[PDB]
Structure formats: C-alpha cells, structure tokens
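Peer 1: This structure is in structure tokens; I'll ask about it shortly.
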Number of protein chains: 2
Amino acid sequence: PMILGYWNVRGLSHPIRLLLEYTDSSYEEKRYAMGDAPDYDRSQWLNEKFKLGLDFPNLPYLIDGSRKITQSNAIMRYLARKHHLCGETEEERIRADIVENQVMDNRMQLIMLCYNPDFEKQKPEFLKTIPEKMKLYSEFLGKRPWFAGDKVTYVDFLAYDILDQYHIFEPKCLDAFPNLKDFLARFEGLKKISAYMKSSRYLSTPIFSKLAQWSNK
Amino acid sequence: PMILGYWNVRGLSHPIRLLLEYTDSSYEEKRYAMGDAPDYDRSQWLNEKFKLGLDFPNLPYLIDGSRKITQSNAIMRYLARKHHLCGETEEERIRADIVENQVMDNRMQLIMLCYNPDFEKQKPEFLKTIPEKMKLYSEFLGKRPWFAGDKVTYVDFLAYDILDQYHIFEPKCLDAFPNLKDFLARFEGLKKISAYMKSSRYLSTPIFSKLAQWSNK
Ligand SMILES: N[C@@H](CCC(=O)N[C@@H](CS[C@@H]1c2ccccc2-c2ccccc2[C@H]1O)C(=O)NCC(=O)O)C(=O)O
Ligand SMILES: N[C@@H](CCC(=O)N[C@@H](CS[C@@H]1c2ccccc2-c2ccccc2[C@H]1O)C(=O)NCC(=O)O)C(=O)O
C-alpha cells in the first residue's frame, strides 16, 4: 500500500491523513518519534531521510507505488488528482488555489506564536487577530456547503484542519460565525471521516512537537 | 489592463512580474511605498487594503476585471492556466507542485535569516546549509532544460527567482552546479525575459523591505 511518513503529532499532516481516509486509500504510516529535550533526538527520521529516494527529503512524505512526493500541499494535490477532488471550473480552481495558500499562512501564523518563548505575552494580541481571520473565512464561504463551491474538494480538508486548530486554540472563535461551525459539522459528518475520528488511527493532539509552548503533549 | 499590486521591492513578487512579461500580459502596477525606520509606515497600502474587493486582502494581489486574486502561488497558477504553462502530464504536475512548495520553503528560510536581528551571527550556519539546498535543486533538474521537463512552465519562474536570490546572497553557491548556472542563463535568455530585464520596469533589488538586515535598499 501507500506509505505516509510524518512525526507522531498532528502538525500539518491532518489534511493528508483525513484525505487518505475519505478516499478509502490503501495506506500505512511511518510516525517518527522525536526524543525529549534538550536533544529532541531525530535520528529515527534522520537515519533514513536520504535513503528514501525523495527528491527533496522532508516530512510529510508519501510513497505511492513508484511515486515519491514531499511538500504537504503537493501530497494533497496528488491525492486530489488521484480521486477527482479538484475544482472543476476556473472559478473553483481560483477559490481552491487561494484557500490552499491562505490556510498555510494562517497555519504559519499560529506556528510562529506557538514556538515563541514569549508565548503568554504574545497571546493576547494574537487572540485579537482571530475574529479578523475567522471573519474572512466566514465571508468567503458564505452560504456555500464547501469552500470551492458545490462539491467537497481537497481544500475543504485544509480548511477543516486550520479552522479546527484555531477553534481548539480559542474555543469561542467560531461563535460569531455559524457557517464555519456548520462547515466543521458537515465535514465531520462525512461517513469515512466520522468513522476515522472514532478509530484507533485518529490523532487529534498533540498538534505540535514537545518543543512548542502549546499543544505540545 | 490587469493590475498587479505589491510593495516597491522584489520580495516574493518577482515570478509574477516575470510571468506577466513572458505572457505579454497587458497590466499596470501599483508599487506601494513603505516608510523608513523606525516606523516603516505602510499607509499607502493600508489606505486601500480593504477597499479593493479582495476576499483575503494581501500583497501581492492581481485584478483582472471582476476577478480578484491574492496569494502569490494562486496568482501564478491563474496566469499559468490562462497561458497553458501548467504541467501537461501527471509526472509534470507532481514535479511542478513539489517545486512550487519547495521554492516557498527555501524562500521562507532566506527571509527567516534576513529579518533576524542576529543576522550576522546567524549567517555562518545559514551559509553552511546552502550547498545542500543547491544540490537538491541540481539533482532534481538533472539534464532537463526546465523544472517540469522539456517545456517552460510557471514553476521555472519560481525556481529562477529563488535560485537568483540565493546566488545574489552567496555568489559562489552555484559554482559546483553547472546545470543551475545554465538554467539561470537559459531563463534570462528567453526573449521576453531578456527584454524585461533591460526595461524601465525591472526591479531586481532591493529584494527585501526596509525592515530587513540584507538587501533592504
Ligand atoms: N512546506 C513543507 C514544510 C515541511 C516541514 O517543515 N517539515 C517538518 C515537519 S512540519 C514541521 C513540524 C514538525 C513537528 C511538529 C509540527 C510541525 C509543523 C506543524 C504545522 C506546520 C509546520 C510544521 C513544521 O514546523 C520537518 O520536520 N521536516 C523534515 C526535516 O526537516 O528533516 C510542507 O508543507 O510539507
Ligand atoms: N503566502 C502569501 C504571503 C503574502 C505576504 O506575506 N504579504 C506581505 C508581502 S510579501 C511579505 C514581504 C513584504 C515586503 C517585502 C518582502 C516580502 C516577502 C519576501 C519573501 C517571502 C515572504 C515575504 C512576505 O513576508 C504583505 O505585506 N502583506 C500585506 C499585509 O499584511 O497587509 C503570498 O504568497 O502571497
């Protein structure tokens, strides 16, 4: 079957794990362990980083038969082409392209806070930027069932993940945006997703490595 | 015409500027001025950031009639689709997807150094990581004229830009990689490219905004 390599955290791999499940993919994972500090040992990964035939070794990586891919969004796009989960029209394509890039920014923003040694001090100000971020997703989605428009697409998995992560971070952040709350429930209600969420494979936390200041365990 | 909006620096907009040129796109630009330190005033942008109908306001932005796009890779992909500069096969699409994301990472690493107050002290270690990055690119391209294969695609624009930046940063960095040196010289050689580089519109440097420790003017 296919192999997905990543750390044994949620990190940025949740959309891939969820899409492998939604597509009924035949896969197994390598969940690399990282030692405790000070070292935060990575040998488990580093012993084999350059022995996998990856063009640009990284985590996550996906091996599918002959094919070897890195870069979470490239993996996501490969799986979407594979299972016909791309935007179909130019309009859907541009909406998807924008969402894909926008989620990664909002993800980088959260990461930058969560790896800041001055976390608690920076938090209040980070929390203040949430309503603005959420408002932009809320308005973009509007009354659409999915981000692209009519059909679930791979960007719905990206959006689910980052919305959920912000929701975990600040539990009241969706209260003013019922459509986003509805979107999370609609996503979570997709048959294979609901079954996966209750399964032994599910990893909702920790989101970050032991290194982080938040969701590090 | 289309309108491209971005700061009055190269930043991450280079590939876009270059693709508009290559596609003989009819466009006008809005190059937003940023104040000097210690304030680095952003009022020229900030005055109309929320007045342009962008779903997720940002720089760069591209307006093409009713269509409004943000996210530099979504801009690139819109233009790519419009001019048939995407991968044509599954193999080409995967190569282009990985390159796209890989450039952004190599770009984010350069920014991470170049905005660090400890830039000078951090430089030794950064320089040490350079050969590894260049080797990956070199090996990936291999004998192909272009990153996706036999034909130019939009990812040649992204790769050209980051390789050039690295090269500007560390001049001797491509000495070992004739293929990289050759790819730069090949890209710069494209008619529309050669012309643009000599035009009134070209802005090679500064690479970064005034807030940076390097290529900030
Ligand atoms: N843009 C690429 C980025 C690939 C990349 O940086 N990989 C990380 C793991 S991802 C990392 C992480 C490591 C542990 C815990 C959490 C994260 C994480 C979470 C959210 C978002 C970014 C991150 C990141 O902090 C890694 O450990 N790489 C193998 C190595 O360097 O040898 C992508 O989209 O795939
Ligand atoms: N993923 C998104 C990234 C959009 C984004 O962050 N935009 C920056 C300008 S781009 C910024 C930058 C600003 C000035 C000069 C250089 C850059 C730059 C250069 C290399 C790499 C990243 C950067 C970035 O640090 C900006 O000023 N935004 C409007 C604002 O906040 O009101 C994209 O790919 O398009």
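Chain B is numbered as in Swiss-Prot, which gives 2-218 for the residues shown.
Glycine is treated like the rest: Cβ placed from N, Cα and C.
As listed in Swiss-Prot for this protein:
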- B:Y7, B:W8, B:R43, B:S44, B:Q45, B:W46, B:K50, B:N59, B:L60, B:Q72, B:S73: glutathione binding site (BINDING)
- B:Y116: substrate binding site (BINDING)
- B:90-208: domain 'GST C-terminal' (DOMAIN)
- B:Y7 to F or L: Reduces catalytic activity about 100-fold (MUTAGEN)
- B:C87 to S: No change in activity (MUTAGEN)
- B:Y116 to F: Reduces enzyme activity about 100-fold (MUTAGEN)
Peer 1: Fill in the CA-CA distance, B:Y116 (mutagenesis position) to B:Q45 (glutathione binding site), as an integer in Å.
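Peer 2: With distance taken Cα to Cα, B:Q45 (glutathione binding site) is 22 Å from B:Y116 (mutagenesis position).
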Peer 1: How big is the Cα-to-Cα gap, in Å, between B:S73 (glutathione binding site) and B:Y7 (mutagenesis position)?
Peer 2: 10
Peer 1: I'm trying to understand the geometry here, so how far is the Cα atom of B:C87 (mutagenesis position) from the Cα atom of B:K50 (glutathione binding site), in Å to the nearest whole number?
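Peer 2: Distance between the two Cα atoms comes out at 30 Å.
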Peer 1: In Å, rounded, how far does the Cα of B:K50 (glutathione binding site) sit from the Cα of B:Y7 (mutagenesis position)?
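Peer 2: Cα-Cα, rounded: 11 Å.
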Peer 1: Given a 10 Å Cβ-Cβ cut-off, pick out the one of the mutagenesis positions B:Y7, B:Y116 that has the most other Cβ atoms nearby.
Peer 2: B:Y7
Peer 1: Taking only the binding-site residues B:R43, B:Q45, B:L60, which one has a CA atom nearest to the CA atom of B:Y7 (mutagenesis position)?
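Peer 2: Looking at Cα distances from B:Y7 (mutagenesis position), the smallest one goes to B:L60.
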Peer 1: Could you say whether, by DSSP, B:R43 (glutathione binding site) belongs to a helix, a strand or a coil region?
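Peer 2: DSSP assigns B:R43 (glutathione binding site) to coil.
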Peer 1: Filtering B:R43, B:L60, B:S73, B:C87 (recorded positions) by proximity to ligand 2: which pass a Cβ cutoff of under 6 Å to any of its atoms?
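Peer 2: Among B:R43, B:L60, B:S73, B:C87, near ligand 2: B:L60, B:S73.
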Peer 1: Tell me, how many other CB atoms lie within 10 A of the CB of B:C87 (mutagenesis position), whichever protein chain they belong to?
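Peer 2: If we count other Cβ atoms within 10 Å of B:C87 (mutagenesis position), we arrive at 16.
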